[PDB]
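What follows is a single structure, written as structure tokens, with notes after it.
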Amino acid sequence: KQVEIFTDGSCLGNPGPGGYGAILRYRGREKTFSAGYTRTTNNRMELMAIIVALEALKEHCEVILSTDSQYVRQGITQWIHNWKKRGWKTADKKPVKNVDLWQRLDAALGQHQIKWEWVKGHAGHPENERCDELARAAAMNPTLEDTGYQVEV
């Protein structure tokens, strides 16, 4: 009840060192989250940012979630519905890519009333701009291991 969440993820390769930034605003007060991983991908950091922010919420909230990720938008608005029906597997019966993070996200999504704000550019979105700085800074000083990352074949 109202919580604003801003997120971004960033990574220098594919895979490569990467990081996330998230800002959680409540009652005019802000909390910042940020961490870097030694070997990860951009898309995984984009999911991780949202996961860590939502997991911070300790009570059911109405959340306005603001992110510029095309990957997360497609997943949330397009794919995840059918993913669940197919038991989290693509037509070739392989596990959906990043199933670990998508499932962990979906858990956090189920606990809140979420309005998604799909941002386009940094222009006029100071919080998202700042999440990118955070993400990039953490990618330059990575400390965690992204143990869920699998080298796609």
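To match Swiss-Prot, the residue numbers of chain A are left as they are there, and the shown ones run 3-155.
Determination method: X-ray crystallography, 1.9 Å.
Even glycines carry a Cβ here, placed using N, Cα and C.
Here's what Swiss-Prot has on this protein:
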type	residues	note
BINDING	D10, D134	Mg(2+) 2 binding site
BINDING	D10, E48, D70	Mg(2+) 1 binding site
MUTAGEN	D10 to N	Loss of activity
MUTAGEN	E48 to Q	Loss of activity
MUTAGEN	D70 to N	Loss of activity
MUTAGEN	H124 to A	Reduces activity
MUTAGEN	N130 to A	Reduces activity
MUTAGEN	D134 to H or N	Slight decrease of activity
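In this structure the alpha carbons, written CA, of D10 (mutagenesis position) and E48 (mutagenesis position) are 6 Å apart.
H124 (mutagenesis position) is 9 Å away from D134 (mutagenesis position) when you measure Cα to Cα.
Cα proximity to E48 (mutagenesis position) (within 10 Å) is found for the following mutagenesis positions from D70, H124, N130: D70. Taking the Cβ of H124 (mutagenesis position) as reference, residues of its chain lying under 8 Å away and at least six apart in sequence are, in sequence order, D70, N130, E131, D134. Under DSSP, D10 (mutagenesis position) is assigned to a strand (E or B) in the three-state scheme. The mutagenesis positions examined here are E48, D134; by Cβ neighbour count within 10 Å, the least packed of them is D134. Counting every protein chain shown, the number of other Cβ atoms lying within 10 Å of the Cβ of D70 (mutagenesis position) is 20.
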